[PDB]
Number of protein chains: 2
Amino acid sequence: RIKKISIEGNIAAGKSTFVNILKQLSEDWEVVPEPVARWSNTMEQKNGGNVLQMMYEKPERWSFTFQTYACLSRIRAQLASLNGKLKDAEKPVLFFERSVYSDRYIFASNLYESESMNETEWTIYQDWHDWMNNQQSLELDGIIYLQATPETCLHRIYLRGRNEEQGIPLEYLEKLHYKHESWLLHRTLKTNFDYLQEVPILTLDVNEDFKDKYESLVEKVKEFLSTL
Amino acid sequence: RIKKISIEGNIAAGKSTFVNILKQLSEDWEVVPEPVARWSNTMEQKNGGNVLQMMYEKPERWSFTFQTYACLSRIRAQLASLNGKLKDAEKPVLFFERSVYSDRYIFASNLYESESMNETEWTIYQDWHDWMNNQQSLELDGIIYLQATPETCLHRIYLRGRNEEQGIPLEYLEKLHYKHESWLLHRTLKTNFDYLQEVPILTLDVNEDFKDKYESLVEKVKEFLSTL
Ligand SMILES: CCCN(c1nc(-c2nc(N)cc(N)n2)cs1)c1cc(-c2ccc(S(=O)(=O)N3CCN(C)CC3)c(OC)c2)ccc1C
Ligand SMILES: CCCN(c1nc(-c2nc(N)cc(N)n2)cs1)c1cc(-c2ccc(S(=O)(=O)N3CCN(C)CC3)c(OC)c2)ccc1C
Ligand SMILES: O=c1ccn([C@@H]2O[C@H](COP(=O)(O)OP(=O)(O)O)[C@@H](O)[C@H]2O)c(=O)[nH]1
Ligand SMILES: O=c1ccn([C@@H]2O[C@H](COP(=O)(O)OP(=O)(O)O)[C@@H](O)[C@H]2O)c(=O)[nH]1
Ligand code: NA
Ligand code: NA
């Protein structure tokens, strides 16, 4: 039975970096990169790049369209890996770059909060999400929270160098940080997914650069996985 | 095994009228009214009435949002009936008021054609539709096409008396009529659903009022059903 682990964290915390480290360390370990992340570098990539660029121009027009396609794209990619990969593995683990929960409780929620979605768009989105999900095989065995300060993440957006992201303000990162702390550290965040309240969470501090020095982080991952 | 039959036809052809006749004639016969039709008279009804009113104001803003929610609402309602009803029936038949195919090939397609959706919205919508569907138990055993002239349908919009519909122009009805003829009479319409090319279709002329005189129509339904 494939273990499903979500890697969660703020923008430019180092999730893609970490996930690309993990995938190389075991034949039993596979990754589902986040669709939105792939659109930031096929018909979905063409759709995704258009909707991302339009979002940057007019978030209040495109937020509902972007969020629905981002989440659909994620479910399709996660289900494809779950059904396609790790069939011969001894201790199969599939690492998701973020989850359907971060789609809704971090990003979509923040866009609603910024009035980039109106109430009808936000209620349709949650109804769609509740339905699109409660049809199942994507429920998580655990979450790994890559915890970085907003300033770390701001600095890492500058390091990564995507033109469209250089205007992202610290205040946005602080807002998303607060949301991640409520959800994954304090577990104050109420979701519509009862099992998430009890899902094990491994929090890793990634303020220190780990690209050349990640063995301690991986050791904590291997320990966490053995507990599941 | 429940037989799934779609009732298809132009606006105000008499589908709701016909379906409400059928449901009363047999304990083995159930109906799934069309969500949009219910929104034209719960959280989905609240969402639906808002998005319908916004569509009437600004179709080029709301077409993608409306079409996705209308189709999701339809799938949810059709799956609920399929899983809930006709469990003790001898010859169970579930009559759908329209289908996921009319959502996409009649309405959404026409909104794309009117530039009420841009290419990205239309390509996201078709991707979503292709995916949302190709996950199955809703495939049709047959279609009943209630064929009325545009003028019949225009006259019936006036009879029904919904304020927001009284401005619907004949040209709109002619466009949707042409689409229904291509799909269900000529079968010139190419879809992404191979089985539809071979699905049996019963075409009923409903230009003559049938509310008090429908026995001949029902006889044709019972004959058609016996062939499936
Ligand atoms: C790198 C971030 C990309 N980005 C986004 N991504 C996601 C996302 N969603 C997923 N489901 C997954 C996933 N991976 N990502 C959602 S939105 C994005 C963000 C903004 C944006 C930034 C900041 C502010 S604000 O709060 O600072 N703002 C206050 C108001 N005033 C007037 C303007 C300033 C914002 O406000 C509306 C929008 C604009 C576009 C884009 C693509
Ligand atoms: C009773 C019809 C309600 N109606 C609609 N319903 C559906 C629908 N979708 C389902 N998946 C299921 C389902 N049951 N129904 C889709 S849209 C609807 C239609 C219009 C509308 C009417 C006509 C024209 S036009 O082509 O005449 N037009 C040319 C351009 N110029 C400038 C203006 C005139 C139109 O154009 C953009 C839009 C506006 C709102 C609404 C809710
Ligand atoms: O320990 C790290 C982690 C990340 N980065 C850089 O920080 C940026 C953001 O990382 P990533 O793209 O993995 O962030 P994500 O958005 O996927 O969390 C990239 O330029 C990385 O190369 C780094 O230099 N050291
Ligand atoms: O044989 C008929 C069929 C329909 N109608 C009227 O035509 C309108 C449209 O019918 P319905 O709402 O069933 O149309 P749909 O939009 O469901 O095809 C309603 O006012 C019906 O009462 C009628 O008078 N006689
Ligand atoms: Na691997
Ligand atoms: Na009945």
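Chain B uses Swiss-Prot numbers throughout; the residues present, in order, are 20-60, 72-165, 168-260.
Looking at the header, which is where the method is noted, we find X-ray crystallography, 2.0 Å.
Quick reminder: no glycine exception, Cβ is built from N, Cα and C everywhere.
Taken from Swiss-Prot, the feature active site, proton acceptor covers B:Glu127, and the record attributes it to sequence analysis. Spatially close to B:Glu127 (active site, proton acceptor) yet at least six residues away along the chain are B:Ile26, B:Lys34, B:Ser35, B:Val38, B:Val50, B:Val51, B:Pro52, B:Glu53, B:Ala56, judged by Cβ distances under 8 angstroms.
The ATP binding site annotation in Swiss-Prot covers B:28-36, B:188-192, B:240-242. For B:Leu191 (ATP binding site), the Cβ neighbour count at a 10 Å cut-off comes to 10, with all displayed protein chains included.
According to Swiss-Prot, the substrate binding site annotation covers B:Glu53, B:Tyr86, B:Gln97, B:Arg128, B:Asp133, B:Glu197. In sequence order, B:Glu196 are the residues near B:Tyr86 (substrate binding site), counting only same-chain partners six or more apart with C-beta under 8 A.
Listed in sequence order, B:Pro54, B:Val55, B:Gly78, B:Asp133, B:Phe137 are the same-chain residues six or more apart from B:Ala100 (mutagenesis position) with CB atoms under 8 A from its CB. Where Swiss-Prot documents B:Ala100 to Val as a mutagenesis experiment, the accompanying text is: Strongly increased catalytic efficiency towards deoxycytidine; when associated with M-104 and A-133.
Cβ neighbour count for B:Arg104 (mutagenesis position): 22 (other Cβ atoms within 10 Å of its Cβ, all protein chains included). Annotation of the published mutagenesis B:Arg104 to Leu in Swiss-Prot: Strongly increased catalytic efficiency towards deoxythymidine; when associated with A-133; the original residue is retained in the structure shown.
DSSP classifies B:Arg104 (mutagenesis position) as helix under the three-state reduction. Here the residue is the original one, while Swiss-Prot reports the published mutagenesis B:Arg104 to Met with the comment Strongly increased catalytic efficiency towards deoxycytidine; when associated with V-100 and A-133.
DSSP gives B:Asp133 (mutagenesis position) a helix state. While the structure shown retains the original residue, Swiss-Prot records the mutagenesis experiment B:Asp133 to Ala with this note: Strongly increased catalytic efficiency towards deoxycytidine; when associated with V-100 and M-104. Strongly increased catalytic efficiency towards deoxythymidine; when associated with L-104.
One thing to note is that 11 residues go unmodelled from B:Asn60 to B:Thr72, and the Cα atoms at each side are 12 Å apart. Separating B:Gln165 and B:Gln168 are 2 residues for which the deposited structure gives no model; the Cα atoms of the pair are 6 angstrom apart. Comparing the binding-site residues B:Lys34, B:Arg128, B:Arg188 on other C-beta atoms within 10 angstroms of each C-beta gives the minimum for B:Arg188.
Of all Cβ atoms in the protein chains displayed, 26 besides its own lie within 10 Å of the Cβ of B:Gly28 (ATP binding site). Taking all protein chains in view, 13 other C-beta atoms sit within 10 angstroms of the C-beta of B:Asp241 (ATP binding site). Farthest C-alpha pair in the substrate-binding residues B:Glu53, B:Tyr86, B:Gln97, B:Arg128, B:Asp133, B:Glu197: 21 Å apart. With respect to Cβ neighbours within 10 Å, the recorded positions B:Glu53, B:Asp133, B:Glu197 differ, and B:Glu197 shows the lowest count. Highest Cβ count within 10 Å among the binding-site residues B:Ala31, B:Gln97: B:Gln97.
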